[PDB]
Amino acid sequence: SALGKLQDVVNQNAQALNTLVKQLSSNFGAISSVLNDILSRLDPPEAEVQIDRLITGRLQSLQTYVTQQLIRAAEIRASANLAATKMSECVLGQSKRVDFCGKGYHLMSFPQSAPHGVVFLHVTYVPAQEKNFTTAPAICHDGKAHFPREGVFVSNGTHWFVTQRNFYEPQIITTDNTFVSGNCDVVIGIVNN
Amino acid sequence: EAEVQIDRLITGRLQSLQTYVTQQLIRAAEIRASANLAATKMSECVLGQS
Amino acid sequence: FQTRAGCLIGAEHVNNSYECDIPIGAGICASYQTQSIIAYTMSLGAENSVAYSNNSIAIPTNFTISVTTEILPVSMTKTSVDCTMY
Amino acid sequence: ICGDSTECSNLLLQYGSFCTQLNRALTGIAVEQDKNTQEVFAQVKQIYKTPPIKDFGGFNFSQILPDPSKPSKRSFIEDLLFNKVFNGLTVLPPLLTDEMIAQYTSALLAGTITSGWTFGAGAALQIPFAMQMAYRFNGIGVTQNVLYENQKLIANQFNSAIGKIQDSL
Amino acid sequence: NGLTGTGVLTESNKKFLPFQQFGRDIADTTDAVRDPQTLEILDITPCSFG
Ligand SMILES: *[C@@H]1O[C@H](CO)[C@@H](O[C@@H]2O[C@H](CO)[C@@H](O)[C@H](O)[C@H]2NC(C)=O)[C@H](O)[C@H]1NC(C)=O
Ligand SMILES: *[C@@H]1O[C@H](CO)[C@@H](O[C@@H]2O[C@H](CO)[C@@H](O)[C@H](O)[C@H]2NC(C)=O)[C@H](O)[C@H]1NC(C)=O
Ligand SMILES: *[C@@H]1O[C@H](CO)[C@@H](O[C@@H]2O[C@H](CO)[C@@H](O)[C@H](O)[C@H]2NC(C)=O)[C@H](O)[C@H]1NC(C)=O
Ligand SMILES: *[C@@H]1O[C@H](CO)[C@@H](O[C@@H]2O[C@H](CO)[C@@H](O)[C@H](O)[C@H]2NC(C)=O)[C@H](O)[C@H]1NC(C)=O
Ligand SMILES: *[C@@H]1O[C@H](CO)[C@@H](O[C@@H]2O[C@H](CO)[C@@H](O)[C@H](O)[C@H]2NC(C)=O)[C@H](O)[C@H]1NC(C)=O
Ligand SMILES: *[C@@H]1O[C@H](CO)[C@@H](O[C@@H]2O[C@H](CO)[C@@H](O)[C@H](O)[C@H]2NC(C)=O)[C@H](O)[C@H]1NC(C)=O
Ligand SMILES: *[C@@H]1O[C@H](CO)[C@@H](O)[C@H](O)[C@H]1NC(C)=O
């Protein structure tokens, strides 16, 4: 209190109907553009030759209009199929397809009706205020390599924590958030802790 | 006498130009769908893991 | 001013790069600044080096909730023409 | 239709507005060709650059990263691709040059080598490349130790398979 | 000689065959000519438009 993608369809269709209406005032090489003024001041044998040029021109006008409507309806159908797919995948579910339902991690969507269309309101999560840390692939302890179950090992400069990858929430490294696999002599970048 | 002969050329050349313009609309509608698929692959395979 | 799109008269060629406003072509755009009409090479965006190293990581400490709109045409006007009466 | 002759041009006026429609159609399809390119390639806000010292865990991206001594600052493989493929008629140039599009793809490629998938959702957050590779292995259901214990083999296979695209093209 | 058109004539770097009187390209437009007194061939270029 924007909608140009909907105003474009309205404008293109009115602009085609106006051209179709206005081609009804060309002679196409006849004496008059109005059929009654050929019928009133001519007799059938010579009215016919003038009427045929008007028929030829107006038929071609009409055919051009119908072909360009058929090409434009096929573009509107692709749009409506995409909007049906967004209604199923963004309003009736949560999507993982990147950029399909807005920019960021999709949370939910709400539909709204428009004059010949639909407006989706996409709610997304956008991470903010990032900080720097030191990382390591694995920890070495007792000659064993430890990997995080779900997260990353981070250091604040002096201490090592595990955190989830999208929100900073540091916790102690225990045998409940890690698992073991192998020795600490094969992986490139193990640190001791 | 040249009007009747010029009109025969005008009609033919108009027909040929309009055939050219129809087939370009039909070929552009196909390039458009390919570019729409390329834009989805750039989002879903390059900026994500599908 | 001579572009690759043709010859352009009535616009000053500045040296800075803005976002594209009116597309001229072959990389040139025009805009009404300050009061006059100027023509420039468009800019793609601001530059950014990422502090990449082999033991550094960036982790976010907050978030925002974003809501954005998306508009789609579904339908058009149903029209008929009687071919004979036309 | 007429070729600069007033006799034909006056007869043509009797056909109405067919030739304003044809031009409208061709203009409408010449604008959407630039709209087509804008939506494939302008998928970044920033132009990201890659670091000068490039140690990505054994992975080698040198045949797909931009080359300054080349034409238009293209990558080595973008060159093999650009080498393999009057009377009222004109051809209009595209709005984005080829230099601009190669700039866009190098920004996408430096964003992904360096931040993973984070730059397509917000601000780019750097992560070491092998830890990103381990996240991607998690995404297909393999554990992370399988990447970290096979790092050199996985990197050699990747380098040797990028080397074959270049031959086949 | 009967070759009729309009445009701008420049001097060229072609070499006809002694019996050849004018040249044309793909799409069959005349793009060269020989003039019947100097025996020199001239390039033909359409006059700028846009
Ligand atoms: C993480 O650390 C890096 C490197 O220390 C920071 O990168 C800085 O980026 C600015 C760009 O404005 C450069 O001018 C500095 O030279 C860089 N190094 C510094 C400041 O030491 C980066 O900003 C840090 N990231 C965060 C989120 O704080
Ligand atoms: C890294 O984090 C650790 C733990 O959060 C910090 O160590 C604690 O710091 C507080 C500061 O008030 C002390 O009271 C505690 O005794 C410290 N040890 C603990 C909790 O075991 C450490 O200071 C942080 N390092 C940096 C560089 O910020
Ligand atoms: C990550 O990169 C750093 C710096 O580029 C590496 O540190 C170098 O390590 C080698 C051998 O370990 C030393 O000879 C160099 O002197 C180090 N450089 C500096 C500036 O101290 C590190 O080894 C790399 N690998 C990791 C951290 O796994
Ligand atoms: C981490 O600690 C281990 C010991 O737990 C260190 O391993 C020793 O390394 C030295 C030099 O390579 C050897 O001479 C010793 O025989 C090793 N001892 C054991 C028990 O393995 C390792 O060097 C430490 N690394 C770091 C980076 O602190
Ligand atoms: C990445 O791979 C390329 C191969 O495409 C390496 O560059 C070439 O290596 C050969 C062998 O030494 C040299 O003869 C060429 O002069 C190199 N440069 C070219 C072909 O431009 C490159 O060294 C590899 N990167 C690393 C870090 O090993
Ligand atoms: C056409 O006739 C003229 C003379 O009427 C010729 O002109 C001569 O050309 C030679 C070059 O071969 C010159 O050396 C003479 O000075 C010219 N004389 C004059 C009076 O112009 C011309 O060569 C003839 N060309 C043809 C093809 O017949
Ligand atoms: C634009 O910058 C170039 C720098 O190479 C300079 O030569 C040119 O004179 C500048 N033009 C204007 C109008 O400032």
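Since chain A takes its numbers from Swiss-Prot, the residues it shows come out as 939, 944-1135.
Placed from the backbone N, Cα and C atoms, the Cβ positions cover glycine too.
In the three-state DSSP assignment, the secondary structure recorded for A:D950 (variant position) is helix. Note: A:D950 (variant position) has no non-local neighbours, i.e. no same-chain residues 6+ apart with C-beta under 8 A of its own C-beta. A natural variant is reported in Swiss-Prot for this position, A:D950 to N, and the note states: In strain: Delta/B.1.617.2, Mu/B.1.621.
A:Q954 to H appears in Swiss-Prot as a natural variant; the accompanying note says: In strain: Omicron/BA.1, Omicron/BA.2, Omicron/BA.2.12.1, Omicron/BA.2.75, Omicron/BA.4, Omicron/BA.5, Omicron/BQ.1.1, Omicron/XBB.1.5, Omicron/EG.5.1. Take the CB of A:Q954 (variant position) and look out to 10 A: across all protein chains shown you find 15 other CB atoms.
Here the residue is the original one, but Swiss-Prot notes a natural variant at this spot, A:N969 to K: In strain: Omicron/BA.1, Omicron/BA.2, Omicron/BA.2.12.1, Omicron/BA.2.75, Omicron/BA.4, Omicron/BA.5, Omicron/BQ.1.1, Omicron/XBB.1.5, Omicron/EG.5.1. In the shown protein chains, 17 other C-beta atoms lie within 10 A of the C-beta of A:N969 (variant position). The secondary structure of A:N969 (variant position), as reduced to three states from DSSP, is coil rather than helix or strand.
Long-range Cβ proximity for A:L981 (variant position), meaning a same-chain Cβ under 8 A and a gap of 6 or more residues, is found for A:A989. Annotation of the natural variant A:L981 to F in Swiss-Prot: In strain: Omicron/BA.1; the original residue is retained in the structure shown.
For the recorded site, A:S982 (variant position), the DSSP three-state label reads coil. One natural variant catalogued in Swiss-Prot, A:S982 to A, is accompanied by this note: In strain: Alpha/B.1.1.7.
Where Swiss-Prot documents A:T1027 to I as a natural variant, the accompanying text is: In strain: Gamma/P.1. When other Cβ atoms within 10 Å of the Cβ of A:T1027 (variant position) are tallied across all protein chains shown, the result is 11.
The DSSP secondary structure for A:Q1071 (variant position) is strand. The Cβ neighbour count for A:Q1071 (variant position), using a 10 Å radius and every protein chain shown, is 12. Swiss-Prot documents A:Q1071 to H as a naturally occurring variant and attaches the note In strain: Kappa/B.1.617.1.
Here the residue is the original one, while Swiss-Prot reports the natural variant A:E1092 to K with the comment In strain: Theta/P.3. According to DSSP, A:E1092 (variant position) is assigned to coil rather than to any helix or strand. Taking all protein chains in view, 9 other C-beta atoms sit within 10 angstroms of the C-beta of A:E1092 (variant position).
Natural variation at this site is recorded by Swiss-Prot as A:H1101 to Y, annotated: In strain: Theta/P.3. Cβ neighbours within 10 Å of A:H1101 (variant position), excluding its own Cβ and spanning all shown chains: 11. Annotation note: A:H1101 (variant position) sits in a coil segment as assigned by DSSP.
Cβ environment of A:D1118 (variant position): no same-chain residue six or more positions apart lies under 8 Å away. According to DSSP, A:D1118 (variant position) sits in a coil region rather than a helix or strand. In Swiss-Prot, the entry for natural variant A:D1118 to H states: In strain: Alpha/B.1.1.7. The structure shown retains the original residue.
A:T1027 (variant position) falls within a helical segment according to DSSP. Cα-Cα distance from A:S982 (variant position) to A:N969 (variant position): 16 Å (rounded to the nearest whole number). Of A:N969, A:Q1071, A:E1092, A:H1101, all annotated as variant positions, the residue with the shortest Cα distance to A:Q954 (variant position) is A:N969. Across the fold, the C-alpha of A:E1092 (variant position) and the C-alpha of A:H1101 (variant position) stand 19 Å from each other. Between A:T1027 (variant position) and A:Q1071 (variant position), the C-alpha separation comes to 34 Å.
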